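Trainee: Starting off with a structure, shown below.
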Amino acid sequence: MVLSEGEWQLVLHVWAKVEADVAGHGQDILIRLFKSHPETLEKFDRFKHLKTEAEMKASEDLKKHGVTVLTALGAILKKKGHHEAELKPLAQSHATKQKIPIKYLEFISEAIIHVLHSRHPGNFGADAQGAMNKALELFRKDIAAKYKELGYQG
Ligand code: HEM
């Protein structure tokens, strides 16, 4: 798929607001994912002992991981579709080392959209949400193709 320039602008405008607090957004998004889809927590041997939201919020390791996730995603979105080299190592680690099905990438996409709508309602109306949803669908479609090339297809 291809996004128009106007669509990328909507995506990068709200992302610039996210980047004012990467750690905070990273925590919010992972916690949302784990709350909504507790089965995803089982993939993380470093976090699956965490029992409550309070414990998640207090976890420094969880916060650090949130920053890593959003820094990587930000680097991909800023390529505006030209992301083939960025996606190769991400695909390999999520396919071979961790085995993360595509369904779980949909779950985190939902979590990102929820947190952006909650923190940035003025910059995340219907048109901006649509554009962010297209950008994340593009990401998932390209990662799924790489999964298949790698032998997983998740
Ligand atoms: C927007 C989607 C995602 C991005 C940008 C992302 C990015 C990353 C990055 C950059 C790392 C660290 C280095 C590496 O191993 O590649 C990582 C590790 C990992 N990711 Fe993801 N990830 C995404 C989604 C997910 C999902 C949906 C799950 C599981 C439900 C997941 C599970 C893991 C695990 C288990 C690790 C290793 C954690 C550890 O070091 O103990 N990832 N991810």
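Method reported for this entry: X-ray crystallography, 1.8 Å.
Placement of Cβ uses the backbone N, Cα and C atoms for every residue, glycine included.
So Swiss-Prot says this about it:
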type: BINDING; residues: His65; note: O2 binding site
type: BINDING; residues: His65; note: nitrite binding site
type: BINDING; residues: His94; note: heme b binding site
type: VARIANT; residues: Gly122 to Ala; note: In metmyoglobin
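Can you walk me through where each of these features ends up in the structure?
Mentor: DSSP assigns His65 (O2 binding site) to a helix. Using a 10 Å Cβ-Cβ cutoff, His65 (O2 binding site) registers 17 neighbours.
The Cβ neighbour count for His94 (heme b binding site), using a 10 Å radius over every protein chain in view, is 22.
Its own atom aside, the Cβ of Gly122 (variant position) has 8 Cβ atoms within 10 angstroms in the protein chains shown.
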